[PDB]
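*Asks:* Attaching a single structure in structure tokens format; questions to follow.
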Amino acid sequence: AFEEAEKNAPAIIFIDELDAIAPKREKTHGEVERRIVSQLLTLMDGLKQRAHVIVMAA
Amino acid sequence: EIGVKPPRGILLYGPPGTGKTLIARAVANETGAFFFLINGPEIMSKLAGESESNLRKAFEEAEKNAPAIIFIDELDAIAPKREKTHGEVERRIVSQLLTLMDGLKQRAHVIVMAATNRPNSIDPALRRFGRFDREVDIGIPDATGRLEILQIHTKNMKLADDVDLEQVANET
Amino acid sequence: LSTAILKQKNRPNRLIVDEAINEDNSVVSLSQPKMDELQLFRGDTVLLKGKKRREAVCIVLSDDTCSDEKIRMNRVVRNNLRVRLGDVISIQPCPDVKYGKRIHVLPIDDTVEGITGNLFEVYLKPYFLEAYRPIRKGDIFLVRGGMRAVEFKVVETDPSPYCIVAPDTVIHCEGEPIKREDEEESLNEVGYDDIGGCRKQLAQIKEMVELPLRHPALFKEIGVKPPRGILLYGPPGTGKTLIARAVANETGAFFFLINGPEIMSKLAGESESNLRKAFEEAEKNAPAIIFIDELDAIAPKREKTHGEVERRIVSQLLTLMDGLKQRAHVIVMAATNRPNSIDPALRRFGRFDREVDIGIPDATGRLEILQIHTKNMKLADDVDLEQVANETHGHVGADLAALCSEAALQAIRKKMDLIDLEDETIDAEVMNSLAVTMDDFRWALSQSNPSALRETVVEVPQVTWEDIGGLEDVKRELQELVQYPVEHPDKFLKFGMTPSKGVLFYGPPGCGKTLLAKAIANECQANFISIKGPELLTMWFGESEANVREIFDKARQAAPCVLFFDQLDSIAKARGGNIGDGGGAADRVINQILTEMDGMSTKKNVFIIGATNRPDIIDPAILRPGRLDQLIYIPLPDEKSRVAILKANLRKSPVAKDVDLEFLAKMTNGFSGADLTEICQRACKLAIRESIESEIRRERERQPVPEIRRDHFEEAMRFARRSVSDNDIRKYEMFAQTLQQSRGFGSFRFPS
Amino acid sequence: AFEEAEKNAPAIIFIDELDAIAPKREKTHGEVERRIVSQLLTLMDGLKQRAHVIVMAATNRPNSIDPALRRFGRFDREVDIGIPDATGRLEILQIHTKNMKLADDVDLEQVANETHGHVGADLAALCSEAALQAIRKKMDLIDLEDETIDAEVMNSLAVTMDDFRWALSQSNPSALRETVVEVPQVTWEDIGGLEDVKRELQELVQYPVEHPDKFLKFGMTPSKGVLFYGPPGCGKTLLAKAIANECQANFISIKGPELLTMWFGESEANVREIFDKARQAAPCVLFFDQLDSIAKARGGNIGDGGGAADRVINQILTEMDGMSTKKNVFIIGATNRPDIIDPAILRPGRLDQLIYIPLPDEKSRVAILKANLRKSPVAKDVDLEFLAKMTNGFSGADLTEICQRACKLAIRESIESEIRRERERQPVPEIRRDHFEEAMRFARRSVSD
Ligand SMILES: Nc1ncnc2c1ncn2[C@@H]1O[C@H](COP(=O)(O)OP(=O)(O)OP(=O)(O)O)[C@@H](O)[C@H]1O
Ligand SMILES: Nc1ncnc2c1ncn2[C@@H]1O[C@H](COP(=O)(O)OP(=O)(O)OP(=O)(O)O)[C@@H](O)[C@H]1O
Ligand SMILES: Nc1ncnc2c1ncn2[C@@H]1O[C@H](COP(=O)(O)OP(=O)(O)OP(=O)(O)O)[C@@H](O)[C@H]1O
Ligand SMILES: Nc1ncnc2c1ncn2[C@@H]1O[C@H](COP(=O)(O)OP(=O)(O)OP(=O)(O)O)[C@@H](O)[C@H]1O
Ligand SMILES: [Mg+2]
Ligand SMILES: [Mg+2]
Ligand SMILES: [Mg+2]
């Protein structure tokens, strides 16, 4: 999703229900959710890249 | 001359924002060695054998371009304790890391670096000597260190004369 | 008997390596009576065995200066044989040695640099002119001459592998120069000598992977087939992979290395195909050894495994290891930190019949490991490796390598002033001044801490026995508790009684229990694990007891280890008194603690100390001797102890001489240690307040308090309160009197 | 495979590790595995059309096999290759020792009687280890680095009964490789007093295994369950250690909460596995130290928690009921809190015999003091009878603590004497009466009235 949005560099990403996808890595027993939180952190770190892509989460 | 091998494993740990990834980027830019960067979740795959193969490919690429520095960001996501992990894939990934860093074949010139917010969630076999030799705590800076951070982050901006960065360092 | 396979027994061939006065690369010298014993004449070609499957050939010459029990050889022959001074090698006559038709030699890359002249013409042709020197494949020989002497690798011999370099033999230096790094990696190759400790384990391994190959006639005559499956298990860093490398380097059998995760493949049946290919490769190559590192990666229990691929891989390994088509003389070795995670069907005699515990070494074992790891290091004369071996209580061998590396790194740090990071190269004077002293090893010891305890590391506030005032008897008991079983086990064996290893501090708040724990953590010569009571408890079912089991296992591995519980009554409370507490989670934690502390397992030097602020609620089985043997009562300090506490608090504090601590201790009746510390802190705060007001006054005039004074202490005292009320002392004295009256005899005297 | 079997008929198709390719299709998450199970079903159904092909399969997880494969017309016959008895173990030993060079003193009958839980691979391991010990005894005469061996060394080489006894000392069933624990060498003479308990335990262990015919003749089934209850430190775990070291029965010792697992269904599976591997090693003793953790009163904590402990205790009750008398699996439970043991556990047929390990009396205290000081150098004037008299309410642990405190006082005296001698340059042959006198004032009674 991040790659596709960055392709269309004037892009806005909207992550609806961010609470479900991104819980606390330590608090949640599920390893899938801690991994997805870490991947989202990595994507946000490189998100800017001096690109028009912006991300809004609800 | 001194007859030892210099330590080959660095584990940076600390709360978020201390600059572990920043230090990794600084090392990547300012060292004269091949740099390979690994993100924890990006290794994960559904198919059995893909993730261990990705780790093997990264370590082989580092070995070919030796001396090299491998940085594994978000080590906690990729390497949980095998006793407390149910999934076979994660346990096999941790075993592949253990073998790659310290196995019957040892890495000659590759430096393996990692960063994690929670070092105690790492499998204790990784925190052994031969694999992650030293653990470096990137902690909360003091007043002078955070004044240095403010100076670093304010160097590009144009600042008025009234700006007093030592006061801001004291207050934060 | 178990280690009987390790002795050399001093056969006539056995000889001690010694330095060579004038012996060239291709000759060695012995004592004349030694030749007469071996029936060797001067000039006879001889064959010398070495370590890690190496052989060399030399010309034996008579040297009167050579010792009777020693053989003189230069550095070249030593490096060819991978031996050092003092090593024992066997010399035997070599029959049917003939002049070599042709030899191909490959020079080392670093030596040939800076030599414009032809390598053959400048060095090989005069060196091998009428040389009559015996050589073998794989040897390094150095030839002097030119600007830099040149090392040649004899890669090809005709006839192989032994040949005499006659003048008619053609010598050619063409070819890719040999890398210095490759020969260096060949030199620093791991053999059975690089494993320290694990003497019985190494004996068993050599019995199983070396003896059947070296002397198969024994097993053929005695009519049995030797064991063919070895599972090396142990905590991380104990040397399982090291033993695997040693076996790989020091066996003539073909060696196949399997790493667990490498087997896996995404395709259907491709992992089973990889396993079959590995076993077919081993079978094709006659005697072969298969080593599977990280066995738990690809051999989980089939009953506990959900994926079908993993179960099929376990079944494939089961069939390959012991199936209808039997193994054709193949030794299978495996290493794992989790032997109980392996499939139970793999652990039987047919497949993995011998399980070898590479455990935590003792003092002598870790001394041996330190000697092995420092054999290459440059050491000063001041270094005492026995002291370092005694200091490192819970180290496994990887921790000792870490300690040696830290010492070397500190030694390099001490030279960072003379050394420049930026400059191209380091001065030779600095390199000659570089050495590892005992101070570097002391620093490494200070930083050293067993890796298994890395998770259970807490920053302790550096308390000394002097920081505690009073409690002299308690200090002596604690020091003796931690020191006697560790430093004098022979005394306990002589008196035939195991030591007591349990102490419970009970008393009013603020009287010095946690201070005693800090003093133990900083002063006692043992590992220390600090446990807050409820941190072990977990929401999940069976995980709180798992945490208890894990922490006790960590204390067992790092023995001698001190296991301190800051609030015991939280983790240790009487059973049956909780309506909720999960599904009896607290009671199950109590029972797990009871089993871990005194059960059917063998007892180790694990000193378990608990501090409780109210001991009447702790389970009575916890206080049973053999668990918390001594119940030490830490009461409110008396006047002497109050003087000691006040002096200890103000020892580092600049205090005016007018302050009479005896009068303070006399007045403060019923005060605890925290009360007196608060009095001193309040005096310090008042002094700081006065100094700040004085500084404000000087600042006002621009636009004092050198030490804490008597009036500061008086104003601090007017705020003082007695934290522990009389009823609290009544309760603690009630518990203490129950304990004392339990015995029933104030004075016990034997009848005369 | 099936077509090639038909081409060359009569044919036998052996499928080793049948559970590898034939799991239950409902539990399978792979399409290819389910298709393989269906193909096996189809081929075994069509086996009737095939003239003389016979399919024999081997598996050590028969319950994991797809149930449809065990129906009529396909794998309809099942052969249980069970654990051999004493005579069967003798036959296996005779088979494995036929090629070895046994000495005359060897007695395979004794070796057959000792190996209570061995299955045949264990007996082969035992023979291999005995021969390896025999080879070890010659490692003094032959060095490993030697190139060749004298023929006389081979001629002298032979396996003797001492080698087999060493092997038996090292030998253990392969099944009990995960439950094995290091147990201290506790002996019946290490325990002081408890003579009636010792005799009762020895009889309860030996009589059912040695003479079941008398119990069948009188029609009474031997008791297969014992609970130990008493004050802490009175000798329950010590008795368990003595049983493990002395009795010729396989011993499984498990900690209380060892079986519990957070994952749903795993604790019941752990109970099933422990009881099954107890049956496989019969005659076996299954000891439950701190039983009240494993078995607590149902409904007392039902509301608080998920209810997994109730499932665990129900599974335990099912396993206690499921055992036939023919399997000699003695179950011993130990607890110092019998009041919180589940009442169902003590019902007839499960943990029948309830034994009260009491606070020792004066004669038992003399026995305990002698047993503790048996290996210790104690002065003659030290009167143990008076120590037993004065320690009225003391338990065995209390007396052991008194002796340990006296030992530590003696060690302190010796250490200080050595320090003093080193100081003067730059003792304590045994424990004395003053040491015990000093140790007694620190002594306390651990168990209250
Ligand atoms: N010590 C520091 N000195 C200067 N700038 C810093 C420092 N720490 C953080 N920053 C600034 O804040 C940003 C965030 O830091 P960074 O992403 O490295 O944090 P982190 O918590 O170590 O990372 P991650 O959790 O992704 O490993 C940096 O890119 C930099 O701009
Ligand atoms: N007994 C020993 N003697 C000498 N060196 C040792 C010993 N044990 C470990 N080492 C050294 O310490 C390190 C331990 O690494 P090694 O791979 O041998 O450990 P391991 O027991 O296989 O660990 P893991 O369980 O994590 O695989 C190596 O550098 C090895 O040389
Ligand atoms: N004997 C002592 N000598 C010096 N300071 C003492 C002494 N006893 C207590 N203190 C002081 O008490 C404070 C800490 O007390 P500590 O943590 O040892 O108490 P505690 O007995 O463990 O209490 P609690 O029951 O509340 O956990 C420190 O300020 C320390 O200086
Ligand atoms: N009859 C006895 N003879 C010799 N020593 C004994 C005797 N009874 C107890 N002891 C010793 O006293 C201590 C009691 O420990 P033991 O394991 O026997 O206790 P337990 O009855 O299982 O109690 P707990 O309920 O506390 O687990 C041990 O050190 C043991 O050696
Ligand atoms: Mg390893
Ligand atoms: Mg405290
Ligand atoms: Mg007990």
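All chain A residue numbers match Swiss-Prot; in order, they span 289-346.
In case you wondered, yes, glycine gets a Cβ from its N, Cα and C as well.
Heads up, here are the entries from Swiss-Prot:
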MUTAGEN   A:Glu305 to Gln  Defect in ubiquitin-dependent protein degradation by the proteasome; when associated with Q-578
MUTAGEN   A:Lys312 to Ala  Does not affect methylation by VCPKMT
MUTAGEN   A:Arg313 to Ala  Does not affect methylation by VCPKMT
MUTAGEN   A:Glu314 to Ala  Does not affect methylation by VCPKMT
MUTAGEN   A:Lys315 to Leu, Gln or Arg  Abolishes methylation by VCPKMT
*Asks:* Quick one: what's DSSP say for A:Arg313 (mutagenesis position), helix, strand or coil?
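*Replies:* DSSP call for A:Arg313 (mutagenesis position): coil, neither helix nor strand.
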*Asks:* Ten-angstrom check, please: count other Cβ atoms within 10 Å of the Cβ of A:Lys312 (mutagenesis position), all chains counted.
*Replies:* 9
*Asks:* Look at each of the mutagenesis positions, A:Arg313, A:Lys315, and point out the one with the fewest other Cβ atoms around it within 10 Å.
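*Replies:* Ranked by other Cβ atoms within 10 Å, the mutagenesis positions A:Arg313, A:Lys315 bottom out at A:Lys315.
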*Asks:* Determine, to the nearest whole angstrom, how far the Cα atom of A:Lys312 (mutagenesis position) is from the Cα atom of A:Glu305 (mutagenesis position).
*Replies:* 15
*Asks:* Cα of A:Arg313 (mutagenesis position) to Cα of A:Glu305 (mutagenesis position): how many Å, rounded?
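*Replies:* Between the alpha carbons of A:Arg313 (mutagenesis position) and A:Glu305 (mutagenesis position) there are 17 Å.
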*Asks:* Rounded to a whole angstrom, what is the C-alpha distance between A:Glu314 (mutagenesis position) and A:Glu305 (mutagenesis position)?
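*Replies:* Approximately 20 Å lies between the Cα of A:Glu314 (mutagenesis position) and that of A:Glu305 (mutagenesis position).
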*Asks:* Which mutagenesis positions of A:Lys312, A:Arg313, A:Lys315 contact ligand 1 in the sense of C-beta under 6 Å?
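*Replies:* Close enough to ligand 1 is none of the mutagenesis positions.
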*Asks:* Quick one: pull the CA-CA distance for A:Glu305 (mutagenesis position) versus A:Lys315 (mutagenesis position), whole Å only.
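*Replies:* The Cα atom of A:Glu305 (mutagenesis position) is 18 Å away from the Cα atom of A:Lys315 (mutagenesis position).
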*Asks:* When C-beta separations to chain B are restricted to under 8 angstroms, which of the mutagenesis positions A:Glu305, A:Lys312, A:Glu314, A:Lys315 qualify?
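*Replies:* Only A:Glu314 pass the 8 Å Cβ test.
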*Asks:* For A:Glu305 (mutagenesis position), what is the tally of other C-beta atoms lying within 10 angstroms of its C-beta?
*Replies:* 9
*Asks:* Tally every other Cβ atom lying within 10 Å of the Cβ atom of A:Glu314 (mutagenesis position).
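*Replies:* Looking across every protein chain shown, the total is 10.
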*Asks:* Under 6 Å from ligand 7 by Cβ, which mutagenesis positions from A:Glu305, A:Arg313, A:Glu314, A:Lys315?
*Replies:* none
